[PDB]
Amino acid sequence: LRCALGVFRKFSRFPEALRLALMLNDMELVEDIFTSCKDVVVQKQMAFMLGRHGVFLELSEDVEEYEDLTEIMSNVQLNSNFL
Amino acid sequence: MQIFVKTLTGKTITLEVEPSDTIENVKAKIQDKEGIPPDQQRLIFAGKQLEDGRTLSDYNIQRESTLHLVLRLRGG
Amino acid sequence: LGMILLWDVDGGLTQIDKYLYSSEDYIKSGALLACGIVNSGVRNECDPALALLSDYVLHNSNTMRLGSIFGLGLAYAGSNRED
């Protein structure tokens, strides 16, 4: 089901290991199928429970699947301005 | 005069220019220091986009003011 | 004025400058502290060392020394940048 990974391993981020959720942030960028869960899992990674993620999505597939990051960064924030 | 070109990589680039110089000459100087062609270069001054057809004086760019450097980012 | 233009990057800097220029310790330091409020959550290139570092290095005195470190620690509170 794999979409409650981001918000509910913020549960597991700070107590166990700060790399462990970062190893689960690795589990985000592995299950790359396809966009719909992929958009919504990383919606929260900018301004909903933590930021500091904008350095891990500039990999060699910068077309739209890794160009989500800037759209995660401020454009859905601009959609939250469009609110 | 000297100016500052600040990247988003925490790196500050200094260039010796004249106030009447065009923006594309400055991008040519950036290519002289770095080897990045000007079509891959974007320059921002106080949140404003710079056009190569104008001069530094047209945007009131003066001695040692701070620019921003963002790169062309295309994929696929 | 930082609360008035909230979650903004577009023209939040432009609204400050019409009331920034007064040559006062209390007017500029309150306005430039509000510049960290506007880009709160944007964390793009607004001023990592541009506007509030230039505010901070004016210091020999009152709130120019004070009201310049509050805004950037506010705007980059979600940041974990070391520099």
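Per the header of the entry, the method used was electron microscopy, 3.0 Å.
Each Cβ is built from the backbone N, Cα and C atoms, and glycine gets one as well.
Features as listed in Swiss-Prot:
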type    : residues       : note
MUTAGEN : B:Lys48 to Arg : No effect on HLTF-mediated polyubiquitination of PCNA
MUTAGEN : B:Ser65 to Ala : Prevents phosphorylation in case of mitophagy. Decreased localization of PRKN to mitochondria
MUTAGEN : B:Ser65 to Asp : Phosphomimetic mutant that binds and activates PRKN
MUTAGEN : B:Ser65 to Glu : Phosphomimetic mutant that binds and activates PRKN
MUTAGEN : B:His68 to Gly : Loss of DTX3L-mediated polyubiquitination of histone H3 and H4
MUTAGEN : B:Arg72 to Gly : No effect on ADP-ribosylation
MUTAGEN : B:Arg72 to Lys : No effect on ADP-ribosylation, when associated with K-74
MUTAGEN : B:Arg74 to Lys : No effect on ADP-ribosylation, when associated with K-72
MUTAGEN : B:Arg74 to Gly : No effect on ADP-ribosylation
MUTAGEN : B:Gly76 to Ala : Loss of ADP-ribosylation
- Cα-Cα, B:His68 (mutagenesis position) versus B:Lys48 (mutagenesis position), nearest Å, comes out at 10
- Task: Return the mutagenesis positions from the list B:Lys48, B:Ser65, B:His68 for which some CB of chain A is under 8 Å from the residue's own CB; sequence order; 'none' if the set is empty.
- Result: none
- Which of the three DSSP-derived classes (helix, strand, coil) applies to B:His68 (mutagenesis position)? strand
- Message: Using a Cβ cut-off of under 8 Å to chain C, which of the mutagenesis positions B:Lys48, B:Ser65, B:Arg72, B:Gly76 qualify?
- Response: none
- Message: Same chain only, sequence gap of 6 or more: which residues have a CB within under 8 Å of the CB of B:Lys48 (mutagenesis position)?
- Response: B:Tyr59
- So B:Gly76 (mutagenesis position), by the Cβ count within 10 Å over all chains shown, scores 8
- Spacing of the two Cα atoms, B:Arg74 (mutagenesis position) and B:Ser65 (mutagenesis position), in whole angstrom, works out to 29
- Message: Applying a 10 Å Cβ distance cut-off over all chains shown, what neighbour count does B:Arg72 (mutagenesis position) have?
- Response: 11
- By a 10 Å Cβ neighbour count, the lowest-scoring of the mutagenesis positions B:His68, B:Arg74 is B:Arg74
- Task: Measure the Cβ-based neighbour count of B:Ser65 (mutagenesis position), defined as the other Cβ atoms within 10 Å of its Cβ.
- Result: 15
- Message: Please report the distance from the Cα of B:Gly76 (mutagenesis position) to the Cα of B:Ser65 (mutagenesis position), rounded to the nearest angstrom.
- Response: 36
- Integer Å distance between the CA atoms belonging to B:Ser65 (mutagenesis position) and B:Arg72 (mutagenesis position): 23
